Structures are given as structure tokens and as C-alpha cells.
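Working notes, structure below.
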Amino acid sequence: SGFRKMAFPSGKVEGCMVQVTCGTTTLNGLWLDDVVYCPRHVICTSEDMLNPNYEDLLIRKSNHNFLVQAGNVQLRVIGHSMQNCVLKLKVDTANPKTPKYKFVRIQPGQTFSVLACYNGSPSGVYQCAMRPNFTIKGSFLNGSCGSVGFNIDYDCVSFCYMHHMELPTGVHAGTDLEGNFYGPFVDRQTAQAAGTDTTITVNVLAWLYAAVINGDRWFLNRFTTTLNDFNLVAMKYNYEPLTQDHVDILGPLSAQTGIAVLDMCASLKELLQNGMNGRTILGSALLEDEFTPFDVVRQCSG
Amino acid sequence: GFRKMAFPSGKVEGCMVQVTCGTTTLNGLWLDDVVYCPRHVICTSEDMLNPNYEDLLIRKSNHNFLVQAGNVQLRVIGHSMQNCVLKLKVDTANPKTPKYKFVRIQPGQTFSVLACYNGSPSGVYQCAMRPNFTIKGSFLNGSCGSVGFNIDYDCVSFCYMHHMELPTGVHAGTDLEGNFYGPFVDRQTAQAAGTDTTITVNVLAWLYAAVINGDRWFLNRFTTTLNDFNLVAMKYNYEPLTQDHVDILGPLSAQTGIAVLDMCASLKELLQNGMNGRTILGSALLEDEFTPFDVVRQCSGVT
Ligand SMILES: *[C@@H](O)[C@H](C[C@@H]1CCNC1=O)NC(=O)[C@H](CC(C)C)NC(=O)OC[C@@H]1CCC(=O)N1C[C@H]1C[C@@H]2C=C[C@H]1C2
């Protein structure tokens, strides 16, 4: 208790959502400056989807085959190209609502806000974490493809995810805005499975730091560990190994609490090896792994 | 498959402004030519324990209120007070004003909160009005005047404006007519709420959402009467389930083929036996901040 999944305000992204239709297939696109970005599978029929030859499908398309609309207002397409698994449609109008933006490729464990959209119209916004197996636990229905994930820093929207597909287990897979899938997945209506997932250690550590900030610190011990020794133990409990970048992003919380990252790792190691022994942290017997260090600082300090 | 989802916040973002009086800054809501904000913006340290708001406000002038929309100051040309909300008339209409209404929500209903600081939106999340008229929010210093809302088609229904945090860490505020939800008062005192209870109809809605997403370990072959369920519910500090609630749950019952009173028998077993390590939709606790409409709207893709 005290913490909750908080999305970024979605208005700057709402002002970029359009719909893209090829034939009877409509999905969402992202309109930035004079380009619309969308999943390339908009060009597929039902039949093309098992083993689509995207290069051949696209060669048969022309600009005038793409219906791009902001609401019910058509946006004329003046060029088209494919970049990995995304289609880029050049349009004749620069989006007047284009925010300051960048395209970023996030790492597992990072969280982002999803603006779920259908027919170019936003339905809802929620926070997702990229799992270590490169899937997200979204809420996506038919027509949701092309919905995007993003973070906002100062005036700037960092787009990090575009939605493409649902796996058999009900989790979701997609690309960055350069069209490169997160994980090993491909945009084909074939049998694909996510890898066995693991716990996001860096975020559990952030959660333990949050607990300390809130005065809940019974699990702190007098010991430390090396990063390698911790990582070898963590893997035995299906926790992800830490990277150097993870150590770095815990820096601010380590400084705020005075607890060295490797000392907190030793405390987590003891929790893994001994369990909670009927105790709670921040009111729960379960350790949370979907709040990043940035999320904690956002909710603890503003 | 099922997530706590807020409404897209853009229509509300376009209405948020900063309001300053003295050394106090908070947020206001700019609709047409009026800015709505919490009246405690006019209080100082010497006033806040027992503020005679009518007396404090008559001593202020229009120019004591600094309203800023981004990098632009809005000239206040009049002011009035309605319960705990101040209404600052400005000389400029907001062209981003959405179609809107002001509503007062009932306990157990949900809404989205756009948390703002210094007139700038910072985050969006879904909340419920608790049975004890608090909200379990995430609000820091400077968040007052942040609003809660629902969206239907093109129309924003504003239902909450933020005023205060209680010692337990929950939150209290008003509707957009300035009337508090609950027994709280806009004075600088530690205030306790009445005993909270769990929103039973919402727990049932969420158990249906779990079944929809293929989670069904908690179902059983038994049933209960409505009254016998309610006796147990009350014992566990759960709200009573009314026949209207049963009716409201019909579409979810029809979808999953599980009678409402059969789901009540499952919930009764969970209350008496616990979850014993298991989780439902990733949660170790029974979740009560999804309404039946929220579950349906998210299983139907409404925009
Ligand atoms: C907005 O102006 C602000 C929002 C608060 C700030 C912290 N988190 C929020 O959501 N509202 C206030 O500061 C109000 C103003 C009152 C209504 C004139 N007061 C408020 O929220 O007070 C909260 C603090 C912290 C918890 C608590 O019990 N309490 C009350 C004060 C009064 C007594 C002295 C200090 C504590 C106890």
C-alpha cells in the first residue's frame, strides 16, 4: 500500500493517434510531423498472415491504397516505405499537435504507459512493464495494433513500444518505433511462445528502497555481497541477474537512503534464501517487481 | 488480460492551470471563462486551523489571485465561492474546454484522477470512491485542485477535486460544487474517516473478469441465497449486495455462464478460507476498485 501504477498523462499521445486502413483491415497509427508509423501487417489479408511475404505484398501496394484518417478526416499519403516491421507513410500534412519526441528502445524491467486505441480513438491508459522475456501484460483486443507505449520527460515524449500481437499465454508482443521486435518474435500468425519469465530484480530492489524510505526496514542486514555472487544466487530463485546499468539506475535511491546497492542486494539475498517468515514489506508478503527506480522516486518525492 | 485502466486524460489536461494566492500555489480547472480551485488557497498559517472563509475572501481582491496557463497569465476579473470551491472569473475563454458536466458520484463508483502540480499534469490513475468517502490516491504537496473524472463519448463528467490527505495516507476532497465527500472539513487538522468496507459488487465484477481471463481456481459447485451471503459479507466488513447489484452483474453472469449467486458462494468461500497462497489476476488480495461497467468496457473496447 501507498504505491499504485500511475500512467503518464496521455494527451500528447492522443494528439498523434490516427487510423490506417488497407482494404477492410484497420489498425492505429502514430502521426508525427509528416509521417504516420504503423504495423506493417496492415497490408495483410487473413490468408497472408501465416507466412506473409511482406516485400512482395508491399510492392503491390501504392500510396492510394492506404486510407489514413484522423477521426473521419482523411490524410493523403504521398509516400510509403517499410522499416523492419513498421510501415512509414509520408503524408501531405504535418501534425500540428506533434510534441517534442524521441524514439527509444527500452530494456527489460522498464515501465511505460500504454494508450490503448481502437480505430484511432483512445480507450484507456495504463502502465506496463517490459518483462525479461520481452512480453508485456497488456489489455489489448482486436483492433488495438498500432497502440503505442511511451514515457514523458519534461516536454518530451519518448515512444518505446508499438503493439503487434498476442501470444498463446495471453501476454503481448511488439516493436520499438523503428520496427524491431522486442524479443525473438515475428509478425506472423504462427505458433510462438514466450520464454519462461523471471522476476525483475532491479525493480524488487527499487521496491525495497521504497520500503526503507517509508520507514519499513526490518530486512536490512549488516552484510554485503559482490555483484557476481548475488547474480549467481538470484538465478537460482528465477530472478534476473543485475547489469551495470541496473546498479546505476539504483544510484539515486541508494543516495537517498545511504544504503549501498550491494548492501541492499545482500538483504534481498537473505529474503530469497530465508523467506519472509510471516513478515510483510509495505504491507505485503509479496515483493513487487513492476515499479522501477524512477517510478519510486516519482511517487515518493514527486 | 485485464488491467486497471484510466480514461485518456487529454481533454482534462487542456483545462489545468496554476493558481497562486500569497505563498500558496495549487491547481485550478479552467472551463470556459471560469477557473475552479480549492478555496483553502486563500488561507495563511494563522487562518488554517479555523478559517472563516467568507470573512477571509471578502478581504481579497481580484489581483491577489495569480492564474497562469503555461507561460501566460490570465486576468481575474471576478470571484465567488461555492461551498469549498473558489470560482475565479477570467477575461479569456478556454478554447480547449471539452463538453462536460459536474456530477456527484456514489460510493463504489470509480473515476480517473489527473494528478497535477503547479498546473502541470503529472500522472493519471483509476480510483474508487470508498464507502467511507475517502479515496486511496497518490497525491503530494501541491496536488490540490487535481480533478477526478469519467468520460462518456465526448463528454467529461468531473466528479472530484482534491483537497487533503488524512493521517492514514488516504485522501479527501469535494465534488465540483465544492461539497466534500464524507465528514471532512477544509481546516488544517488531523481527521479520521469512518470505518471502511469493501465494495462487494466490485469484487464480484473482478472475479468475473478473472474467469473471463481463464482464472477459475476459486469457483465451487455451491450456491447461496442473497441474504445468507449478505450476512457473511457484513461480518467481514463487506458492503451488502442489493438486487440492483445482482441485475447490474447480469451481463457478466450471462457471458461466463456463472450465476451471480454462484459467484457469491465462491466469494463466501474466499472470505472464510482465504486465498491460501494463490493469487487472482496477479493479486494476493481481493480487488474492489473495478465496477461491473469497468470490467465490461474493458472486455468490449469502447472508446
Ligand atoms: C493541497 O493544498 C494539499 C494536498 C495534500 C498535501 C499532502 N498530500 C496531499 O494530498 N492539502 C493540504 O495540505 C490540506 C490543506 C487543509 C485542508 C487546509 N491539509 C492536508 O492535507 O494536511 C495533511 C497532513 C498530513 C496528514 C495529516 O494528518 N495532515 C494534517 C496536518 C494538520 C496537523 C498538523 C500537521 C498534520 C496534522
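Numbers in chain B come straight from Swiss-Prot, and the residues shown are 3265-3567, in order.
Here the Cβ of each residue, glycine as well, is placed from N, Cα and C on the backbone.
For the recorded site, B:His3304 (active site, for 3CL-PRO activity), the DSSP three-state label reads helix. The Cβ neighbour count for B:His3304 (active site, for 3CL-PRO activity), using a 10 Å radius over every protein chain in view, is 23. Feature annotation from Swiss-Prot assigns active site, for 3CL-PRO activity to B:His3304.
In Swiss-Prot, a published natural variant is listed as B:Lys3353 to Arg, annotated In strain: Beta/B.1.351. The Cβ of B:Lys3353 (variant position) lies under 8 Å from the Cβ of B:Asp3297, B:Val3298, B:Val3340, B:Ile3341, B:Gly3342, B:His3343, B:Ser3344, each on the same chain and at least six residues away in sequence.
In the three-state DSSP reading, B:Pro3395 (variant position) counts as coil. Among the natural variants in Swiss-Prot, B:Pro3395 to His has the note: In strain: Omicron/BA.1, Omicron/BA.2, Omicron/BA.2.12.1, Omicron/BA.2.75, Omicron/BA.4, Omicron/BA.5, Omicron/BQ.1.1, Omicron/XBB.1.5, Omicron/EG.5.1. The residue drawn here is the original one.
Mapped onto three states, the DSSP output places B:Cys3408 (active site, nucleophile) in coil. Proximity of B:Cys3408 (active site, nucleophile) to non-local residues of its own chain (separation of 6 or more, Cβ distance below 8 Å) is seen for B:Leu3290, B:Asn3291, B:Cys3301, B:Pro3302, B:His3304, B:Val3305, B:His3426, B:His3427, B:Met3428, given in sequence order. What Swiss-Prot lists as active site, nucleophile is B:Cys3408.
Shown in sequence order, B:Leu3505, B:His3509, B:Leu3513, B:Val3524, B:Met3527, B:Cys3528, B:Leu3531 are the residues of the chain, 6+ apart in sequence, with a C-beta less than 8 angstroms from the C-beta of B:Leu3468 (variant position). When secondary structure is read from DSSP and collapsed to three states, B:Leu3468 (variant position) falls in the helix class. Here Swiss-Prot notes a natural variant, B:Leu3468 to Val, with the remark: In strain: Zeta/P.2.
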Secondary-structure category, per DSSP, in which B:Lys3353 (variant position) falls:
strand
Those recorded positions among B:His3304, B:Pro3395, B:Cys3408, B:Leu3468 lining ligand 1, judged by a Cβ under 6 Å from any of its atoms, are B:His3304, B:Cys3408
Near the Cβ of B:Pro3395 (variant position), how many other Cβ atoms are there if near means within 10 Å?
22
